[PDB]
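Q: Would you mind keeping the following structure in view while I ask a few things?
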Amino acid sequence: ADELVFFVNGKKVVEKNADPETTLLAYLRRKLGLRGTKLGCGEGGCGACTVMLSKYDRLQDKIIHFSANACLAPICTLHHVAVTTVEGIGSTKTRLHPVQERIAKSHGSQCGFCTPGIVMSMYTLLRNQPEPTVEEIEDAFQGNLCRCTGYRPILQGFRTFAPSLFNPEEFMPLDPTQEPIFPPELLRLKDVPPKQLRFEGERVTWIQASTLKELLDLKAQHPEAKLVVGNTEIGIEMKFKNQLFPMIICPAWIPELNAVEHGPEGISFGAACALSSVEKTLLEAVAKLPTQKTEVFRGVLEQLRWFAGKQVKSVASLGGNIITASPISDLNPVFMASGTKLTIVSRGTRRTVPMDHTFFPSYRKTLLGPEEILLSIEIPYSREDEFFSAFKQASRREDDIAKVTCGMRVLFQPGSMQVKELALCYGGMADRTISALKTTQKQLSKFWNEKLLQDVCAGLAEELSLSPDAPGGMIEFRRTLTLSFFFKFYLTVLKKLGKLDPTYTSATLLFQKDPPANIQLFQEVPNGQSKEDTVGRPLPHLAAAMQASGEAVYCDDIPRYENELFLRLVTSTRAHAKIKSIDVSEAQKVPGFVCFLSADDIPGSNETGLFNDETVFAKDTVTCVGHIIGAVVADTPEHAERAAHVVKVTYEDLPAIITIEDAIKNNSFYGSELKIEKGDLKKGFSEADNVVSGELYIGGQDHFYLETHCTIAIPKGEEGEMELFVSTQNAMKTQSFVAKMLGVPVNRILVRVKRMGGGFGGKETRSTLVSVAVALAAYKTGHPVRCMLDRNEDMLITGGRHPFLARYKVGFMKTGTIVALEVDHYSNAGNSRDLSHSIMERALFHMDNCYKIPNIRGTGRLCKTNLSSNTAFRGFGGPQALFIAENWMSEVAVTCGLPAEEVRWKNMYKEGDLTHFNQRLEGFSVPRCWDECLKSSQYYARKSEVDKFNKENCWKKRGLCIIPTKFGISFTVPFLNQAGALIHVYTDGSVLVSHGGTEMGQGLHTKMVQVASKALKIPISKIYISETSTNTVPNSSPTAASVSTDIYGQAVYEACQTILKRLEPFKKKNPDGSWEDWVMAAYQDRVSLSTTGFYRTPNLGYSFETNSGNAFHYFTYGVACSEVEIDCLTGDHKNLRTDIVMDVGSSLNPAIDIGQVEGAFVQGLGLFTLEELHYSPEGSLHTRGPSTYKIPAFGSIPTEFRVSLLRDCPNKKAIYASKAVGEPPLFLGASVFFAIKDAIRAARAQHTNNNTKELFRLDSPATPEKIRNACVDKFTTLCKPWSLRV
Amino acid sequence: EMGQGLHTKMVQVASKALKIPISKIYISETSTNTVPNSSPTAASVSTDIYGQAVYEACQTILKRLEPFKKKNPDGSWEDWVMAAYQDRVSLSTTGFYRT
Amino acid sequence: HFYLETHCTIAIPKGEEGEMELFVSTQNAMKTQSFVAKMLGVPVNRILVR
Amino acid sequence: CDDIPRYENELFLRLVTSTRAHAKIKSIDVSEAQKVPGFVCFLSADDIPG
Ligand SMILES: Cc1cc2nc3c(=O)[nH]c(=O)nc-3n(C[C@H](O)[C@H](O)[C@H](O)COP(=O)(O)OP(=O)(O)OC[C@H]3O[C@@H](n4cnc5c(N)ncnc54)[C@H](O)[C@@H]3O)c2cc1C
Ligand SMILES: Nc1nc2c(c(=O)[nH]1)N[C@H]1C(S)=C(S)[C@@H](COP(=O)(O)O)O[C@H]1N2
Ligand SMILES: O=C(O)c1ccccc1O
Ligand code: MOS
Ligand code: MOS
Ligand code: FES
Ligand code: FES
Ligand SMILES: [Ca+2]
């Protein structure tokens, strides 16, 4: 093998034994020790692994810079390429780069795991355009996801490159002259002609071909050899589909495969040209050539706008997309509809054919022979009388897989409306790209008119049929899209042939962004407050700079010991079955295999889980797909994964219960019914003028913390001692569960948590699934062992939010006043209890939202099913119950024919009222939040503008909704409301604070340092918090229920008071001395400078049996108004504007609190409108990665996004008058859901029927499928019994 | 610990003070983030001074557990400890001594 | 002295805020901590000696 | 201490000490040291940050 030579951050790397299977991400992290680049998914959709690549382009005679996903970039494609990672642009140890400084100071980093990738996407943009436009800045992040921030701060801080939370005037200006130079050595090497290279790995041989002749000789000798250019398809096939291609040929260096030629018929691109290059060339052509010649080009560009992100488009080749031949390719339908010419060659042969329906004969195949390669593609200029359109509709606009995608072309006889040629090609409607030939052939010679529209729609409905078992489901929606896209094409062509009814015009408009507008309002601190007292000030997260530089250490970033091994979980592939046998004979053959662990290897107990109803490793039976059966330990992660894949388990299926309906039918529940009942329901229903009954469903949610679960376990070899580094919110339970499994006392186990790259409740208990397995491996082998879950394992195994089904009945007066309410809740709990009971209790505690209901009955049942156990997720049952409440409230308004805001206001609690669980509402600020939100959002004025828009538009509608929320603060299990701290003041006066809480991005340590600095009256610079550990603060409650600031704040405060009391005698003797003087005097006088602090929330204890006692210490409140615009023909929608007013008492840190409000709101927006998990009828999760599970993207947030923290609202019940903010704002994301529902009502009034009191059901999430299907019209109708009783 | 058996003696002291077997007590290591500003282990006084500091920390634990012992006199150390935890009483304390 | 185990130290730099964790054969973790902090020019609270 | 496993990237230090009871250090030449396989660096007073 030849040496692979490339550069990383300006340093030369010579790899003498490059393995073709090694990705750049693995190489950076495991060989170069550069851990700033992260693994977030391994499938190209999160951007956490983003790096910049720079090379000398021989064809352009210039150095080019572009971004790429290190998780998919083979190092074997990087010969003579210069890589720049986050570490290469700046650091806190030298100096931060402006991109790093701004994202940190703008509050654009919370947990920090996505920060390096976003920093690199932004950095790459600036290296290409030092003064980008706002649009270029937003587009730079099509391929980057953040789960914490809600995106607003990242964009607002970066907008600077185009009281207040940050000051742009302080920012260091960008100076391009100070950027690292391209490696001089690489610039010299450019003067040496390319030579063919060969790399040999453990399983694969890679040939880098330098010339076209070499490529053709290689393909003639090895027809099976797999070509790889960008690796964005092959990398997925290798990693996720268990494919192994022993020989790969990379033809990327070949001039002919990279040539661009402008011919008389069109523009030709070599097959290796990156999509970003195609995009640039076509944009240039569209700007220079007449509109009539660029119809096809604009179609290609419209698809490229929504094709992955910058990282993928910069490496993905044209040839790769065409030859991969995926049924959902967004480009093949366009190339097929336009008859794009393909030049195909093999040694000694060359032919050119226009792409047509025959080019794709069957699933993933094309008409190329085994020895042939695609050389170039010529995209045609459009002719006179020829028009083209391309459309794509997915689950999320940005970086998503098409549900239906198409290319449509029509050629008319000269100057007429008479069809000469017509081509309608679709992706997503079959196992290959297809053309609706039967349908289009019938229109040849017909004229473009209403009858043609009807005939084509009827034809498409018949020809593009979908059987009920079609892969991907969404049968009705997909068929509706095929007709809807044709309708858009039809109207667009009429416009181009030309007037369209003005109310129809917007149906022809391509998606357009409106400029962003963001405002944050909060309260300034008192005039006389000391500059060193930072409580109330917008201090950035203390680790934000290190997060932006890639220096912040997350679990897997901790270096491995030389003898450290890797663990891979072996999980069930059946929902419910007996395990008959396990065969490890094949796994034992994989190189580096160490051992297979199972239940029999456990030295202590195999009984685990919060309620002791789970196994550590399955014994005799598996009860869900993903149920952990055992684990393989090996010398490398790849070897452990390969060995685990071949462990063969033989099963015998048992009857399974998957759904809530299955559980109810089978009486499959955990425990008995939970219930809260107040008043007289029968009397209430008798009094009611109206009564509405219904059923509602809300789907689950995957946490999608950017850092998945991970544990490192270090066995000491003495007395059973073990030290573990874990990404968990619950070190205490990690510690006791590990000790229980090992059969040793809890005092032998040390758990340390530095920080988590997100938790969101998902790491409150389920992190032990991994911790305990890794601990067993360390115990059995005597070696350190680690495991970080891949995203697909994480989504499958670890549980998520509980789906809820509700059956309700509400009685109300004609005025809208509620007089009775019954709601029966059912949650899908999965295969163990875990936190399901407490979650249902919190759901019952919030079924009132902010409304007084005199007679009310709510019940709850936990469904026991053969699915992974669901758990805590930000909101913990509250969002589900609050959603159900707002759904019936929205129906009361509709039924009464009254404005929704009036009906909500008149039902709202008042100061001093009692809730349905009889707790008094003291300091009830919803009314102020409501009136202020109505005013600042200009709700009334906009309501009329929305109505006007709906009158003027037939196929687009707007919706507006304002909703309130209240969230009870405290753990509903009394004993968890306790908190400890430990503080030491060293002899130099520096202070080390330790407390029971953990940092997961919410800024808890930052707030505790702010609190300690105010209490001690010393600068925050003298205080430090390093980590959370069980040997500093024991028996800690999980960092949850949004109360960490409240309780650890008090514990830290109390520890500081003790320190002050001890120092007082020294301060009195030397009043003019310094803190350092007093500390040293205390030390010399032998006064201890170490103390604990503790806090117990008072007066808590509610009983469901007596419906009495305080469930919560106080409530956090807020109101949100959101406006949306839906596309009635596709299901897509824009979040136009959202205004939030939140009561967080006297904020300890308005930057962090506004960040929590925005982040929580966006996660709620995701829950209610974008995020959906799909499972087979047998209980197997289909959606296991960002490609199929769509969380909010940069482009998903409200365009105008305003957040205000309520002024003059101190909360006497918590530290420094503040209020909990973690979870309360999430439900406000439902304001988007109800604005969408309002818009759908307008669309139904327009095309469905005139029943203005109709109550149509809309379950959550309101995805494009649900939105489109609810917009009933002539198209949904197109996509019988012998007798009917009269 | 440098071989002189200081941790052994401290476990013996803590066991006598708490009136529980030494098997329930453990000392893993010495660290600056658990006990700060320590004098060097020297002058032959470690047993004397850390013995007192350990003794005092044990007294504080006993005082916190006393209400639970009085409520359930026939219970076990484990019962009292869990009752204290469930009642949100801290089971962590410092101890200190000055000759 | 002829202690059978001679002097020994392992120093682990964390890469964050000057933090360092040291495993040391010493009777004086306090002075080890402050002397390391003094040489590095960082506050004593950044140094952990075990 | 030395029984604690080494990290995969853990390096080793060897002190360079005076061979004279009392003298001026005129110069230090590490050119031969730099040739030893595995050499990473020579550290001296000017490398101290604090
Ligand atoms: C996060 C993500 C998002 C994506 N988004 C989209 C999307 O929105 N729409 C869409 O359609 N696709 C999408 N893709 C798919 C993928 O990026 C494209 O199919 C890409 O264009 C393939 O190019 P490549 O160079 O990376 O292919 P590779 O993976 O390198 O090769 C792909 C296949 O093409 C063959 N091949 C390559 N070049 C030639 C040639 N010259 N002659 C003959 N055979 C050849 C290879 O042998 C292999 O079978 C996405 C992928 C990821 C990872
Ligand atoms: N950035 C970030 N913010 C977050 C989370 C997170 O994992 N990352 N977890 C949320 C959840 S589920 C909770 S309960 C609270 C917990 O922290 P707190 O009690 O300090 O507010 O933070 C919320 N905000
Ligand atoms: O929110 C709660 O009420 C709660 C109760 C018990 C455990 C975890 C929790 O979040
Ligand atoms: O209470 Mo959060 O960890 S769901
Ligand atoms: O006092 Mo002993 O350490 S000489
Ligand atoms: S880890 Fe590479 S895109 Fe997510
Ligand atoms: S700050 Fe972006 S994922 Fe946490
Ligand atoms: Ca559960």
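Following Swiss-Prot, chain A shows residues 3-164, 193-528, 537-1317, 1326-1332, kept in their order.
Determination method: X-ray crystallography, 1.6 Å.
Yeah, the Cβs are placed from backbone N, Cα and C, and that goes for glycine too.
The active site, proton acceptor annotation in Swiss-Prot covers A:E1261. Residues or ranges marked as FAD binding site by Swiss-Prot: A:257-264, A:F337, A:347-351, A:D360, A:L404, A:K422. For A:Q767, A:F798, A:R912, A:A1079, the entry in Swiss-Prot reads Mo-molybdopterin binding site. Here Swiss-Prot flags A:229-414 as domain 'FAD-binding PCMH-type'. The mutagenesis experiment A:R335 to A is recorded by Swiss-Prot, whose note states: Promotes conversion to the oxidase form that utilizes molecular oxygen as electron acceptor. Interferes with normal conversion to the dehydrogenase form by reducing agents. In Swiss-Prot, a published mutagenesis experiment is listed as A:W336 to A, annotated Promotes conversion to the oxidase form that utilizes molecular oxygen as electron acceptor. Interferes with normal conversion to the dehydrogenase form by reducing agents. Quoted from Swiss-Prot, the note on mutagenesis experiment A:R427 to Q is: Promotes conversion to the oxidase form that utilizes molecular oxygen as electron acceptor. Interferes with normal conversion to the dehydrogenase form by reducing agents.
Please go over these features one by one and say how buried each is and what sits next to it.
A: Sequence-distant neighbours of A:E1261 (active site, proton acceptor) (same chain, six or more apart, CB under 8 Å from its CB) are A:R912, A:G913, A:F914, A:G916, A:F1005, A:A1079, A:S1080, A:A1198, listed in sequence order.
Long-range Cβ proximity for A:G260 (FAD binding site), meaning a same-chain Cβ under 8 A and a gap of 6 or more residues, is found for A:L74, A:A304, A:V342, A:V345, A:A346, A:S347, A:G350.
In the three-state DSSP assignment, the secondary structure recorded for A:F798 (Mo-molybdopterin binding site) is coil. Under 8 Å, Cβ to Cβ, and six or more positions away along its own chain, A:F798 (Mo-molybdopterin binding site) finds A:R149, A:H741, A:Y743, A:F911, A:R912, A:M1038, A:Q1201.
A:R335 (mutagenesis position) carries a helical DSSP state (H, G or I).
A 10 Å cutoff on Cβ-Cβ distances gives A:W336 (mutagenesis position) a total of 22 other Cβ atoms nearby, all chains included.
Non-local contacts of A:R427 (mutagenesis position) by the CB criterion (under 8 A, 6+ apart in sequence, same chain) comprise A:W336, A:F549, A:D1170, A:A1231, A:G1233, A:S1234.
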Q: Could you tell me the C-alpha distance between A:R335 (mutagenesis position) and A:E263 (FAD binding site) in angstrom, no decimals?
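A: Here the two Cα atoms are 19 Å apart.
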Q: Have a look around A:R912 (Mo-molybdopterin binding site) and count the other CB atoms within 10 A of its CB, chains all included.
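A: Its Cβ shell of radius 10 Å holds 26 other Cβ atoms.
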Q: Between the Cα atoms of A:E263 (FAD binding site) and A:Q767 (Mo-molybdopterin binding site), what distance do you get, rounded to the nearest Å?
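A: If we compare the Cα positions of A:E263 (FAD binding site) and A:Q767 (Mo-molybdopterin binding site), the gap is 36 Å.
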Q: Compute the C-alpha separation of A:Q767 (Mo-molybdopterin binding site) from A:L257 (FAD binding site), stating it in Å without decimals.
A: 45
Q: Kindly point out which of the binding-site residues A:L257, A:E263, A:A1079 have a C-beta less than 6 Å from some atom of ligand 3.
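A: Cβ under 6 Å from ligand 3: A:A1079.
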Q: Over all shown protein chains, what is the count of other CB atoms within 10 A of the CB belonging to A:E263 (FAD binding site)?
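A: I count 19 other Cβ atoms within 10 Å of it.
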Q: Please check the recorded positions A:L257, A:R335, A:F798, A:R912 against ligand 2 and give me the ones with CB under 6 A, sequence order.
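A: The qualifying recorded positions are A:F798, A:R912.
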Q: For A:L404 (FAD binding site), which residues of its chain lie six or more apart in sequence with Cβ-Cβ distance below 8 Å?
A: A:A301, A:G349, A:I352, A:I353, A:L372, A:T373, A:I374, A:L398
Q: Among A:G260, A:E263, A:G350, A:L404, A:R427, A:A1079, which recorded positions lie by ligand 4, judged by Cβ under 6 Å to any atom?
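A: Among A:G260, A:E263, A:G350, A:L404, A:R427, A:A1079, near ligand 4: A:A1079.
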Q: The record lists A:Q767, A:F798, A:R912, A:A1079 as binding Mo-molybdopterin. What's the largest Cα to Cα distance among them, in Å, rounded to a whole number?
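A: The two farthest binding residues have Cα atoms 13 Å apart.
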Q: Would you identify the secondary structure of A:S347 (FAD binding site) according to DSSP, in three states?
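A: Reduced to three states, the DSSP call for A:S347 (FAD binding site) is strand.
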Q: Does A:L257 (FAD binding site) have same-chain partners at least 6 apart in sequence with Cβ under 8 Å from its own Cβ, and which are they?
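A: Those within reach of A:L257 (FAD binding site), by Cβ under 8 Å and sequence separation of 6 or more, are A:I278, A:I279, A:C280, A:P281, A:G349, A:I353, A:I403.
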